[PDB]
Amino acid sequence: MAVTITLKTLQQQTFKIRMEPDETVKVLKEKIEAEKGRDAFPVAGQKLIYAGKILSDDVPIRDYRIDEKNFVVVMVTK
Amino acid sequence: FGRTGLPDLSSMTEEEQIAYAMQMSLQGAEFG
């Protein structure tokens, strides 16, 4: 019961995740982190970029109008 | 090494994901 977010994994891998636009982008960190790595994408350091607007995993992905046509770079740090 | 869809930044993560992140974070927000 959610949409298909779209992100850009620094490595150049353009893909998309299956979280809800209303979520706080953290649930997303759970997925993307599970897809890339709990070291290179640990929900903790999990953050995204939409139009230069970083998005801490504890913020709303929808707050950054993250559409499927566009993507948000998934930046993280250990 | 990690051509199987796995970067890891060989331990650069923060700087490599912040550097890489920004570079592609601007997918389109600076007329170019």
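Every residue number used here counts from 1 along the chain in the order it is shown.
If you're wondering, the header gives solution NMR.
A Cβ is built for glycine as well, from the same backbone N, Cα and C atoms used for every other residue.
In Swiss-Prot, a published mutagenesis experiment is listed as A:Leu10 to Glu, annotated Impairs UBL-UBA domain interaction and enhances ubiquitin-binding; when associated with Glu-47. Within 10 Å of the Cβ of A:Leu10 (mutagenesis position) there are 27 other Cβ atoms, across all protein chains. Look at A:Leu10 (mutagenesis position): DSSP puts it in coil.
A:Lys47 (mutagenesis position) carries a strand DSSP state (E or B). Counting only residues at least six positions away in the same chain, the Cβ atoms of A:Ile54, A:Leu55, A:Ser56, A:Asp57, A:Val74, A:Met75, A:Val76 sit under 8 Å from the Cβ of A:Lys47 (mutagenesis position). For the mutagenesis result A:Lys47 to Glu, the note given in Swiss-Prot is Impairs UBL-UBA domain interaction and enhances ubiquitin-binding; when associated with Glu-10.
Same-chain residues at least 6 positions away in sequence with a Cβ under 8 Å from that of A:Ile49 (mutagenesis position) are, in sequence order, A:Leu55, A:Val72, A:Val73, A:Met75. According to Swiss-Prot, the mutagenesis experiment A:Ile49 to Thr carries the annotation: Abolishes interaction with PSMD4; when associated with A-9.
For the mutagenesis result A:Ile49 to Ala, the note given in Swiss-Prot is Impairs interaction with PSMD4.
Experimental mutagenesis at this site is recorded by Swiss-Prot as A:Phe71 to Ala, annotated: Impairs interaction with PSMD4. Classification of A:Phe71 (mutagenesis position) by DSSP places it in coil, neither helical nor stranded. Spatially close to A:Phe71 (mutagenesis position) yet at least six residues away along the chain are A:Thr6, A:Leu7, A:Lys8, A:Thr14, A:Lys16, judged by Cβ distances under 8 angstroms.
Shown in sequence order, A:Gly45 are the residues of the chain, 6+ apart in sequence, with a C-beta less than 8 angstroms from the C-beta of A:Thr77 (mutagenesis position). For the mutagenesis result A:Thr77 to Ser, the note given in Swiss-Prot is No effect on interaction with PSMD4.
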